[PDB]
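Taking it in order: structure first as structure tokens, then the write-up.
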Amino acid sequence: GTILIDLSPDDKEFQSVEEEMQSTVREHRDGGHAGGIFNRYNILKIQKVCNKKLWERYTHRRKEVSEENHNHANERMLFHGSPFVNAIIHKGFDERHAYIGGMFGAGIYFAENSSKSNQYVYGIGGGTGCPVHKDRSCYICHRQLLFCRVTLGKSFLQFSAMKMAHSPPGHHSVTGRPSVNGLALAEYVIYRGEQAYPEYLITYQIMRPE
Ligand SMILES: Oc1nc(-c2ccccn2)nc2c1CSCC2
Ligand SMILES: [Zn+2]
């Protein structure tokens, strides 16, 4: 079902995805332990994911959420990093892709900062790093993450952990907001796979700083 269409570096679409990817980078408090040490990426490839079946399920669910939220789906483009990016782009988000130990329970987690999702590309805590060198800060191996369409609808806002099986009643997602003793950066959780579509597949390296 899924077709990958390579975007050209001169396309305005490639450029706006690239800029979001680069501009939403932050320096993490773990000193790069999980995701590596870098200030920016080398963006090699951005591909559009075209799967009609997945898109239609996504738009059908988006319609439902929107009608349940005063005609506002509250859609945003958000990043997702995962060792499962290949299964995701062919068959969609399902419960294998959930982060069970997440602070808001087993849902699918998205970030508005690419570097946050970069921490999960090789696994939770960055796992054991790249398959070839077992280096969480590998500059050689090429990484992939997704820039996704996410339907948040009416989002339930939290500053601290609260483990849930689904979005609270009358809500369609949970947003972790940044706070003093809490999160450094935002996080967004959906508990239904049809509320995200993996629109862009980004191949990149983290860059070694000067
Ligand atoms: O992009 C992300 N991915 C994952 C993740 C976790 C387990 C399996 C697959 N992905 N977690 C988070 C983010 C970004 S928001 C913080 C949590
Ligand atoms: Zn490597």
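By the numbers in Swiss-Prot, the shown part of chain A spans 952-1161.
Determined via X-ray crystallography, 2.3 Å.
Here the Cβ of each residue, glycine as well, is placed from N, Cα and C on the backbone.
Feature annotation from Swiss-Prot assigns Zn(2+) binding site to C1081, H1084, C1089, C1092; the stated evidence is similarity to another entry. Annotation of the published mutagenesis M1054 to V in Swiss-Prot: Loss of activity; the original residue is retained in the structure shown.
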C1081 (Zn(2+) binding site) to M1054 (mutagenesis position) - Cα separation in whole Å: 25
Near-site residues: Zn(2+), ref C1081, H1084, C1089, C1092, CB cutoff 8 A to centroid: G1080, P1082, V1083, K1085, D1086, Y1090, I1091
Sequence-distant neighbours of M1054 (mutagenesis position) in its chain (C-beta under 8 A, six or more apart): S1111, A1112, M1113, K1114, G1127, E1138
Cβ-Cβ neighbours of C1081 (Zn(2+) binding site) (radius 10 Å): 20
Spatial neighbours, same chain, of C1089 (Zn(2+) binding site) - Cβ under 8 Å, 6+ residues apart: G987, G1080, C1081, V1083, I1157
Cβ-Cβ neighbours of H1084 (Zn(2+) binding site) (radius 10 Å): 13
